[PDB]
There are 2 protein chains.
Amino acid sequence: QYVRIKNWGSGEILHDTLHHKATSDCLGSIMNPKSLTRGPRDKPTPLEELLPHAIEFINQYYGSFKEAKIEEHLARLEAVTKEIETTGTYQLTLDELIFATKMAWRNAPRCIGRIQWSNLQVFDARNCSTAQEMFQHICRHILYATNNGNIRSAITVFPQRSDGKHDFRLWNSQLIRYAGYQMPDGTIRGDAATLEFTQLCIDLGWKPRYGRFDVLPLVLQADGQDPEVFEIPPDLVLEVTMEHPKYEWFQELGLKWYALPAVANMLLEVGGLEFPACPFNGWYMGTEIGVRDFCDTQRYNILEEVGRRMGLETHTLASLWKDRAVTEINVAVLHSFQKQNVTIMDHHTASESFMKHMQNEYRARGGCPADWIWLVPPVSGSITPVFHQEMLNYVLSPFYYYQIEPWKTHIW
Amino acid sequence: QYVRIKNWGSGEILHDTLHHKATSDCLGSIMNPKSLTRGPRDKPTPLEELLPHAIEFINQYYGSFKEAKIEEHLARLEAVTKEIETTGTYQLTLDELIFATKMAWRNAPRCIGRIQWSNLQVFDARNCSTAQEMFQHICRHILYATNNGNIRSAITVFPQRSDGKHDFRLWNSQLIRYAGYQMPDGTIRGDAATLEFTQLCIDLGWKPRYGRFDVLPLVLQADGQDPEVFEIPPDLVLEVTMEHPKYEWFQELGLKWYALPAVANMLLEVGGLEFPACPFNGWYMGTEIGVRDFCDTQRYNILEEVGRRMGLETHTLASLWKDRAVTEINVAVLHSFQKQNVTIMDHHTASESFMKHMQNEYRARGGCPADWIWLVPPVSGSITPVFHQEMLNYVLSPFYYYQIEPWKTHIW
Ligand code: HEM
Ligand code: HEM
Ligand SMILES: C[C@H](O)[C@H](O)[C@@H]1CNc2nc(N)[nH]c(=O)c2N1
Ligand SMILES: C[C@H](O)[C@H](O)[C@@H]1CNc2nc(N)[nH]c(=O)c2N1
Ligand SMILES: O=[N+]([O-])c1cccc2cn[nH]c12
Ligand SMILES: O=[N+]([O-])c1cccc2cn[nH]c12
């Protein structure tokens, strides 16, 4: 009938009717395509579907390392099949889970730090059962991951999905994130992107401290019950104060950002089993903070003013003042993280690494799922290698799917 | 079996086998997909296919302007049908051709200057018949288009394809382009991207002047005959000397570039009819010269040295020296074109315009074919609006398809 299209900048929406007149023989520019999402359930996974996937995975895992263990393979294959027919679902050996997480990461077409896919700390929280218990596992995660600035990649795996009405889910987009408050005088303070979610926290009893960098509360839902609100212990949230290595007035901007990039709302699918809650984290890439968080008009939007303070022709677009500015914001981010001994990688070194990984991936298994639109840094495109590298985007398994925002499909 | 992937940077090739293990339910990152190419022929277009397309077009053209001319419509419809059944193919009224070119441009998903789609000079050369005659039409084109710096968009349409063995084709990638010579001492002088083609010109009798900016010869093939070589009159090729508005040493780089961006090897398809030769041109966008031509490692590659001359940490990647440099090269390009009174638009203003166009397009006809991967400038991505705009890529009609390089499918 018509496809909806969103301009994440102005938020505006559009309905494309013209595409119907296409000749035939692409949704690559879409953000959250239903092909990359794995929604809710109401009934368990039909055994006929589960068994095939489960069998494949056990073959992937067992046919993973050098010199196989056929005895164990066929044994596990059997033990797994049986468990499925007797219990319905099944449990992955801790080793399998570890293998599962690293693979799913490895199979993440939008990630650029996949060269690190093997170095990942795994926290088995499959035995968890309450919100308070989640909050604890999450805190442990944050503490381990942060590591006083020397960031360590980790993922905490909560109980897999069973029937559907019993799902473990973190409502936050990511572990640490700033709140966005709509001020009385119309202005928007904080992270404009978290406006709607900040409200939900308010509605659930959270006390808004109306500031620019107020760390949002953890909103967790265990088993199936309603989400409970927990504030993250301030001692656990390490931040970095933004300061330029030449511009003294940069510190006067009063900017800062959290050191831990931990995605909290994705679903890890593996061997037919799916875990709707599994927060993971790596470390930041400069451009993410300096270009996205800081310069997007839908976020902190600091380009206009960082420009003036540089004596740039803010009103003459062709002067390339925007190019000039963002780069200085980037050096600030990079410089500040380096100065405050917090791990971070610049987009150039990062790209060179993905290219290295990508080639290691084809040589190792003839392939590497890669979404160009996401891998190319928000700045200095072609100055980067990945820009010139053609790539094939495809969903393998295990995989880290997206999921329908919980506050939509959830009866209280 | 396996899909081939090219790294246009190092030129390296790869075979993707892994994609076979995909779940299912994307080739968006590919350069020349067969879906965007319209190859050779050996027999005319089967009447059963031609008539339907032809009919549609006549409906598009006639149902174009306000208050239709039904009398003429049904009349043209008839006159066209008849002509097809009696002659085989058919001729477009000059008006239709004009409408055809503007539409095809309008339907170009990779173009960012489509807001200009209505302002396009059309040169009807459908009566042409020889190479020498082509060269003349092309020169006239260059002269009109250049207009002493005030660039004007234009397109010259040569005789449409008939049977297949009688094709008019320009062998050049674009009207004006620099030669790339492989030097004795291993080094590559000029435009490395034109290495193979420069050789073809040598093989066809062209005399190489072994320089950095030697304008390549026009290689045209008329009717069906072999391609003839013609040198473009130097008085017709307007260039711009690169100089920075602050760096005196920039002029010392000895850089320069042609002012006319004229794509010469594409095929205009319309109402079933296809014209394998129709060179068009608009005006340059800063980043194209400064970022692509100048900074691509596969081109003039000037980043390394422009860096040093700026006293940048050329050996410390994290210093963001590359970001800093390219921006200065961009200001040079932009500044030089402005100073030498030659039309050119910066990527920012250009993007803002495409966004304006895109919205004018949905409001006017609910759609606008847009390939994100191509519309997003090679630098300052998210600093641009189009980066955040989701878009649908689809091939409409009329369309400007690519085509198999002539020196491959051509018996002498
Ligand atoms: C170690 C450093 C890492 C870096 C530098 C890094 C960087 C990135 C970047 C730049 C993106 C795009 C994010 C955006 O613009 O919204 C991304 C996406 C992603 N990363 Fe990585 N990452 C790292 C580690 C990890 C780890 C440890 C995992 C998983 C265990 C992972 C899983 C993913 C996934 C699934 C996405 C997609 C998120 C989405 O679609 O919104 N990454 N990463
Ligand atoms: C008036 C100014 C114009 C500007 C600023 C402009 C700019 C651009 C840019 C940036 C691209 C991508 C080129 C690349 O990176 O390789 C492009 C592609 C294209 N443009 Fe436009 N353009 C303009 C006019 C035109 C005109 C007059 C036509 C046709 C009559 C046109 C047809 C196309 C086509 C078909 C492509 C695709 C070429 C390819 O796929 O290699 N453009 N243009
Ligand atoms: C691999 C990738 O498709 C390729 O290097 C690209 C991408 N997008 C592009 N964008 C433009 N405008 N022009 C190009 O040459 C390319 N090349
Ligand atoms: C419309 C477009 O898909 C969207 O704005 C993009 C594109 N690529 C991206 N790239 C990354 N890494 N992260 C993003 O949020 C986006 N968003
Ligand atoms: O930009 N990043 O660093 C980034 C983005 C998205 C997910 C992760 C995990 N670690 N770092 C990430
Ligand atoms: O970059 N450009 O200006 C550009 C690129 C590709 C085609 C045309 C035609 N005019 N300008 C063009």
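Going by Swiss-Prot, the residues shown for chain A are 77-101, 109-495, listed in order.
The deposited model was determined using X-ray crystallography, 2.9 Å.
A Cβ is built for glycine as well, from the same backbone N, Cα and C atoms used for every other residue.
Under the DSSP three-state reduction, A:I456 ((6R)-L-erythro-5,6,7,8-tetrahydrobiopterin binding site) is assigned to helix. Proximity of A:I456 ((6R)-L-erythro-5,6,7,8-tetrahydrobiopterin binding site) to non-local residues of its own chain (separation of 6 or more, Cβ distance below 8 Å) is seen for A:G111, A:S112, given in sequence order. The (6R)-L-erythro-5,6,7,8-tetrahydrobiopterin binding site annotation in Swiss-Prot covers A:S112, A:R375, A:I456, A:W457, A:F470 and rests on experimental evidence.
DSSP assigns A:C194 (heme b binding site) to coil in the three-state reduction, outside any helix or strand. A simple way to gauge crowding: the CB of A:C194 (heme b binding site) has 22 other CB atoms within 10 angstroms, across all the protein chains here. Here Swiss-Prot flags A:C194, A:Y485 as heme b binding site.
The secondary structure of A:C211 (variant position), as reduced to three states from DSSP, is coil rather than helix or strand. For A:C211 (variant position), the same-chain residues that are 6 or more apart in sequence and have a Cβ closer than 8 Å to its Cβ are A:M217, A:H220, A:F241, A:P242, A:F251, A:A305. Natural sequence variation is annotated in Swiss-Prot for A:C211 to R, with the remark: In strain: NOD/LtJ.
Annotation note: A:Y367 (L-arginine binding site) sits in a coil segment as assigned by DSSP. Under the heading L-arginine binding site, Swiss-Prot lists A:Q257, A:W366, A:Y367, A:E371.
Pairwise Cα distances among A:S112, A:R375, A:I456, A:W457, A:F470, which the record gives as the binders of (6R)-L-erythro-5,6,7,8-tetrahydrobiopterin, peak at 18 Å. Taking A:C194, A:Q257, A:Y367, A:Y485 as the binding-site residues under consideration, the smallest Cα distance to A:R375 ((6R)-L-erythro-5,6,7,8-tetrahydrobiopterin binding site) is found for A:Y367. In this entry, A:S112, A:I456 stand out among the recorded positions A:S112, A:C194, A:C211, A:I456 as having a C-beta under 8 A from a C-beta of chain B. Cβ neighbours within 10 Å of A:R375 ((6R)-L-erythro-5,6,7,8-tetrahydrobiopterin binding site), excluding its own Cβ and spanning all shown chains: 18. Reduced to three states, the DSSP call for A:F470 ((6R)-L-erythro-5,6,7,8-tetrahydrobiopterin binding site) is coil. Of the deposited chain, 7 residues are missing between A:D101 and A:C109, and the straight-line Cα distance between those two residues is 11 Å.
Each residue in A:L343, A:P344, A:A345, A:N364, A:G365, A:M368, A:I372 lies on the same chain as A:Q257, A:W366, A:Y367, A:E371 and has a C-beta within 8 Å of the C-beta centroid of that L-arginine site, without being one of the site residues. Screening the recorded positions A:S112, A:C211, A:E371, A:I456, A:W457, A:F470 for a C-beta under 6 A from any atom of ligand 4 leaves A:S112, A:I456, A:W457. Residues listed for L-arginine, A:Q257, A:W366, A:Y367, A:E371, cover a largest CA to CA span of 14 Å.
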